[PDB]
Amino acid sequence: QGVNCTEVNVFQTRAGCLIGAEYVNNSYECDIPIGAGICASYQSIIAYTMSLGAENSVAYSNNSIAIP
Amino acid sequence: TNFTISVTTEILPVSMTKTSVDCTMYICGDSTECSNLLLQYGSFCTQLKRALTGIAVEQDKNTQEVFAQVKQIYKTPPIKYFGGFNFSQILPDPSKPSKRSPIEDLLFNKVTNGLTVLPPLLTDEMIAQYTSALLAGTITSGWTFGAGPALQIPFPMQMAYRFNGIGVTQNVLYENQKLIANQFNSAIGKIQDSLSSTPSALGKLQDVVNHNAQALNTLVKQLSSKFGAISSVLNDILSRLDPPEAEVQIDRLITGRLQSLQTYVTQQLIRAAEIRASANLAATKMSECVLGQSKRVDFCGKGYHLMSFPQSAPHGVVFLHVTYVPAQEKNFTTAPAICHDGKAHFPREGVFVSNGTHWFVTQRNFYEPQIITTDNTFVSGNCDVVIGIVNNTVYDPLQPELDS
Amino acid sequence: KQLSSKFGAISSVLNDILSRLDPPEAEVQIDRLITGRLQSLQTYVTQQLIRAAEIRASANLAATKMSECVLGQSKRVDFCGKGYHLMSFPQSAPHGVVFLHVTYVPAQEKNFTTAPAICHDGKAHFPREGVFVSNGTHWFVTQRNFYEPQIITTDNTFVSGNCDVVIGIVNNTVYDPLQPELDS
Ligand SMILES: *[C@@H]1O[C@H](CO)[C@@H](O[C@@H]2O[C@H](CO)[C@@H](O[C@@H]3O[C@H](CO)[C@@H](O)[C@H](O)[C@@H]3O)[C@H](O)[C@H]2NC(C)=O)[C@H](O)[C@H]1NC(C)=O
Ligand SMILES: *[C@@H]1O[C@H](CO)[C@@H](O[C@@H]2O[C@H](CO)[C@@H](O[C@@H]3O[C@H](CO)[C@@H](O)[C@H](O)[C@@H]3O)[C@H](O)[C@H]2NC(C)=O)[C@H](O)[C@H]1NC(C)=O
Ligand SMILES: *[C@@H]1O[C@H](CO)[C@@H](O[C@@H]2O[C@H](CO)[C@@H](O)[C@H](O)[C@H]2NC(C)=O)[C@H](O)[C@H]1NC(C)=O
Ligand SMILES: *[C@@H]1O[C@H](CO)[C@@H](O[C@@H]2O[C@H](CO)[C@@H](O)[C@H](O)[C@H]2NC(C)=O)[C@H](O)[C@H]1NC(C)=O
Ligand SMILES: *[C@@H]1O[C@H](CO)[C@@H](O[C@@H]2O[C@H](CO)[C@@H](O)[C@H](O)[C@H]2NC(C)=O)[C@H](O)[C@H]1NC(C)=O
Ligand SMILES: *[C@@H]1O[C@H](CO)[C@@H](O[C@@H]2O[C@H](CO)[C@@H](O)[C@H](O)[C@H]2NC(C)=O)[C@H](O)[C@H]1NC(C)=O
Ligand SMILES: *[C@@H]1O[C@H](CO)[C@@H](O[C@@H]2O[C@H](CO)[C@@H](O)[C@H](O)[C@H]2NC(C)=O)[C@H](O)[C@H]1NC(C)=O
Ligand SMILES: *[C@@H]1O[C@H](CO)[C@@H](O)[C@H](O)[C@H]1NC(C)=O
Ligand SMILES: *[C@@H]1O[C@H](CO)[C@@H](O)[C@H](O)[C@H]1NC(C)=O
Ligand SMILES: *[C@@H]1O[C@H](CO)[C@@H](O)[C@H](O)[C@H]1NC(C)=O
Ligand SMILES: *[C@@H]1O[C@H](CO)[C@@H](O)[C@H](O)[C@H]1NC(C)=O
């Protein structure tokens, strides 16, 4: 937490560094909060950025009504 | 007769800075005397760390709950046309890599060792994404998107829906639609000027930040005091005095620092309860005035509340309450009922109004003359028990059209 | 647990420490112990007061929900469960309450086209409670939820001014009741 990890697999985060897990570029649902948009889960242990659900933009126009 | 639309700002803080305090290293820097004497007080500093971790987890839960109230994020269409409603300084600008609207950019620019300052779980990027998604959901899905799957409704008809829900007939919206759009743009410009002008409008966030910084500064200042002992230095007494002879001095020092840490933690704890209550109130405000329109008055801004814009802010949330401000009053004469052909008549939803002798009907908060007909009235009782009733005829529909 | 700690004194015992120590220093030991135990009790009751205040605030919110969700229907959005609230069924719980929330979640969305108003015979048309909706060359009216097409008549619509300034307005014929019953 907080301290720079030049002094003390190794992954550099905003809140310090993480030892024991590998960082991936994909997105997963957050289970273990870490801080500054980092979340970890075990499937081996990995770390990933915060995923805010799924991106979904509904169609918008000058005349389009939706009634269930 | 004529109405204007203004916008106000409400700032409610959300989450203070999380602080983590270790006991042993705060009491003394790497000394074995504290290791062999702090446990003689029992597990005292353990519950302090337990309480501070509890504050950290409830602050994280609070800042998660105050914003993440949607299951899916919403993205604006690339076409910026909204039927005359220009949203440029409200919609986030993709030119800046941080994806911020200029209003919260100006608000961010205006608002400014054994301790540990933990970073928040949500940084400003995901808060900006939350505000952008909520703004998109409240502009393109109307007021019905939190009850289930996403819908789409164009802007003018859901303006008409909100005007119907506020207590006026929806026909008056299209009469001055461009006037309402121009007044909205002028109000957005004026509130941007007010945000850029007033320096004390954001006093709550600066107040809580200054309170936390001042508490930490007084903690640090009172740490370096002697507390009635010989030396104020943490480790100079280890070599200057015999460790048999330093027991009373180190006991007084550790109990004084323990009392100071206890009163600091209680003050912080109380404040933490206050900021949790304030952020819960802000969460109720967002859940009432953003997720759909509300009918209760004087809750979100001054006047009749239509809808609000939530925007990002450091350690808080700022709202843009869009209100209905009536004006252009005019004196008129009224009557509770009208008696026609020996039978009493009552208004369906409005009131009988007459400038001179000609009587007309109109809605509650807007003035427009209408012909008194049968379809907007009913017969119940006679014109004998009522008071203040006037005498006038009622024009009967379907009377002069069925004769031929 | 905090009772068993000596708090920097000789021992945690009370009666036995008086026998082995003289009263001039036993009063010092008892003074240290009494101050430390008073501090521990003060910490415990500070936690008790703050927990009582937080629980009282949460229970006042729970009582507001008790008088708002259970007593009748509350129109306010997502204050009693997720989505629109209709009714709630509370059950007895130890040191708490539990809430059910009968809600209304529509689904199976279908695309449709609309119009702000209808211009016909030099006058504007506006629905009294419904909304204009269409699928193709035929137009209908419906409510906010659970789409139900109906023929446009004069009882669910009204007239307000002329059709010149309303943007996006489109022609549509109107079926006026009592028109074919004129010569009977
Ligand atoms: C109170 O307001 C009402 C509503 O405007 C006024 O009634 C209006 O009175 C004028 C003049 O008497 C009417 O104008 C006339 O219209 C007929 C229509 O064919 C036209 O042929 C005449 O040459 C004349 O222009 C107007 O129609 C009438 N409006 C309504 C809705 O009945 C009334 O005069 C006002 N009273 C006072 C004291 O200001
Ligand atoms: C949009 O929805 C409306 C409402 O359902 C559709 O109108 C209805 O369409 C059906 C099927 O074409 C019509 O049924 C037909 O009726 C004739 C007698 O007129 C009969 O001989 C046929 O065998 C068939 O049953 C129905 O009459 C019609 N309703 C009205 C009032 O005309 C419309 O077709 C839909 N449009 C599109 C583009 O989907
Ligand atoms: C209504 O029509 C629009 C067309 O613009 C639909 O929007 C697209 O629908 C397709 C098929 O479902 C998707 O693959 C696209 O991603 C949608 N685009 C956008 C921008 O949303 C819309 O889904 C239709 N709605 C309904 C209820 O059928
Ligand atoms: C209601 O108030 C608005 C606001 O002043 C009026 O709009 C003005 O209309 C005049 C005449 O067209 C323009 O010269 C002004 O520039 C408009 N004001 C603004 C701010 O754009 C409107 O006319 C008023 N309506 C009534 C019925 O009095
Ligand atoms: C919406 O309002 C904004 C705010 O005025 C408009 O932004 C202006 O754009 C012009 C042309 O690019 C610039 O000269 C101004 O300096 C901008 N004003 C600013 C930055 O405050 C924007 O053009 C408007 N959009 C529409 C569609 O009318
Ligand atoms: C409205 O008209 C009715 C009948 O045209 C009035 O009733 C009469 O009022 C006069 C004096 O006010 C009495 O002498 C009659 O006996 C009344 N007749 C009946 C059948 O009641 C009534 O007073 C008028 N009201 C107003 C406010 O002018
Ligand atoms: C239906 O819409 C059409 C055009 O969208 C209107 O037709 C025009 O009406 C104007 C004046 O009403 C005439 O001068 C034009 O010659 C018409 N053009 C055509 C191609 O017919 C029509 O008026 C609308 N119907 C109603 C009842 O308003
Ligand atoms: C850690 O130190 C290195 C120096 O090699 C520096 O480049 C880096 O920015 C530092 N990181 C933090 C978080 O201070
Ligand atoms: C993937 O993650 C690595 C982690 O070091 C990063 O350097 C790289 O830029 C990422 N790639 C993309 C496309 O984001
Ligand atoms: C809505 O109308 C404007 C004004 O002409 C137009 O520029 C825009 O493309 C339209 N949007 C549609 C048809 O989706
Ligand atoms: C209405 O009449 C009262 C009584 O004289 C007066 O004080 C008030 O100014 C009038 N209002 C208007 C709009 O004429």
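Shown for chain B, in order and in Swiss-Prot numbering: 716-827, 856-1147.
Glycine residues also receive a Cβ, built from the backbone N, Cα and C atoms like all the rest.
Around the Cβ of B:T716 (variant position), a 10 Å sphere holds 11 further Cβ atoms from the protein chains shown. A natural variant is reported in Swiss-Prot for this position, B:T716 to I, and the note states: In strain: Alpha/B.1.1.7.
Within 10 Å of the C-beta of B:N856 (variant position) we count 4 further C-beta atoms, all protein chains included. In Swiss-Prot, the entry for natural variant B:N856 to K states: In strain: Omicron/BA.1. The structure shown retains the original residue.
Look at B:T859 (variant position): DSSP puts it in a strand. Cβ contacts within 10 Å of B:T859 (variant position), excluding its own Cβ and spanning all protein chains shown: 15. Listed in Swiss-Prot is the natural variant B:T859 to N, annotated as follows: In strain: Lambda/C.37.
Here B:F888 (variant position) comes close to B:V785, B:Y789, B:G880, B:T881, B:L894, B:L1034: these same-chain residues lie at least six apart in sequence, with C-beta atoms under 8 angstroms from its C-beta. B:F888 (variant position) falls within neither a helix nor a strand when secondary structure is assigned with DSSP, and so counts as coil. One natural variant named in Swiss-Prot is B:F888 to L, and its note says In strain: Eta/B.1.525.
In three-state terms derived from DSSP, B:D950 (variant position) belongs to a helical segment. Other Cβ atoms within 10 Å of the Cβ of B:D950 (variant position), summed over all protein chains shown, number 11. Record note (Swiss-Prot) on the natural variant B:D950 to N: In strain: Delta/B.1.617.2, Mu/B.1.621.
Reduced to three states, the DSSP call for B:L981 (variant position) is helix. Taking the Cβ of B:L981 (variant position) as reference, residues of its chain lying under 8 Å away and at least six apart in sequence are, in sequence order, B:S746, B:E748, B:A989. Under its natural variant entries, Swiss-Prot includes B:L981 to F with the note: In strain: Omicron/BA.1.
Among the natural variants in Swiss-Prot, B:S982 to A has the note: In strain: Alpha/B.1.1.7. The residue drawn here is the original one. Around B:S982 (variant position), there are no C-beta neighbours below 8 angstroms that are at least 6 residues distant in the chain.
Sequence-distant neighbours of B:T1027 (variant position) (same chain, 6+ residues apart, CB-CB distance under 8 A): none. What Swiss-Prot notes for the natural variant B:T1027 to I is this: In strain: Gamma/P.1.
Quoted from Swiss-Prot for the published natural variant B:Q1071 to H: In strain: Kappa/B.1.617.1. DSSP classifies B:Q1071 (variant position) as coil under the three-state reduction. Cβ environment of B:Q1071 (variant position): B:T716, B:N717, B:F718 lie under 8 Å away, each six or more residues apart in the same chain.
Under natural variants, Swiss-Prot gives B:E1092 to K with this note: In strain: Theta/P.3. A sphere of 10 angstroms centred on the C-beta of B:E1092 (variant position) encloses 10 other C-beta atoms.
Under DSSP, B:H1101 (variant position) is assigned to coil, being neither helix nor strand in the three-state scheme. One natural variant catalogued in Swiss-Prot, B:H1101 to Y, is accompanied by this note: In strain: Theta/P.3.
Swiss-Prot gives this note for the natural variant B:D1118 to H: In strain: Alpha/B.1.1.7. If you draw a 10 Å sphere around the CB of B:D1118 (variant position), it holds 13 other CB atoms from the protein chains shown.
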Chain A contacts among the variant positions B:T716, B:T859, B:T1027, B:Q1071 (Cβ under 8 Å): B:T859
Other CB atoms, at most 10 A from the CB of B:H1101 (variant position): 10
Residue from B:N856, B:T859, B:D950, B:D1118 whose C-alpha is spatially nearest that of B:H1101 (variant position), among the variant positions: B:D1118
Nearest of the variant positions (B:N856, B:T859, B:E1092, B:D1118) to B:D950 (variant position) - Cα to Cα: B:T859
B:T1027 (variant position): secondary structure state under DSSP, collapsed to three categories: helix
Distance from B:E1092 (variant position) back to B:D1118 (variant position), taken between C-alpha atoms, in Å: 11
Cα-to-Cα gap, B:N856 (variant position) vs B:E1092 (variant position), nearest whole Å: 70
